[PDB]
2 protein chains.
Amino acid sequence: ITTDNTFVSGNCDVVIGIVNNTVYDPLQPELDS
Amino acid sequence: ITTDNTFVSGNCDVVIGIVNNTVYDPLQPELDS
Ligand SMILES: *[C@@H]1O[C@H](CO)[C@@H](O)[C@H](O)[C@H]1NC(C)=O
Ligand SMILES: *[C@@H]1O[C@H](CO)[C@@H](O)[C@H](O)[C@H]1NC(C)=O
């Protein structure tokens, strides 16, 4: 799950069926490296 | 106004009716931090 394929919206307390995970921004390896 | 919803083309000098404001790149806070 990458933020050039997903987008940020809303909060996790309303939608039903949402699950715990981590979403890997492709900007993160660029900024960490 | 996000660069994930707008794109990079042109300048202030061609298109009629442009108003002066700021554009919040969603990359900009990670660039700053
Ligand atoms: C319907 O979805 C909820 C939330 O995802 C889940 O807890 C529930 O078990 C589901 N219903 C069935 C019959 O599995
Ligand atoms: C994981 O999802 C649950 C909902 O099942 C939520 O309450 C929790 O805040 C989430 N995050 C965690 C455990 O870091």
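Chain A is numbered as in Swiss-Prot; shown residues: 1115-1147, in order.
Method reported for this entry: electron microscopy, 4.0 Å.
Cβ coordinates come from backbone N, Cα and C, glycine included.
Under the heading of natural variants, Swiss-Prot lists A:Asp1118 to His and annotates it as follows: In strain: Alpha/B.1.1.7. Cβ neighbour count for A:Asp1118 (variant position) (all protein chains, 10 Å cutoff from its Cβ): 9. In three-state terms derived from DSSP, A:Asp1118 (variant position) belongs to neither a helical nor a strand segment and is classed as coil.
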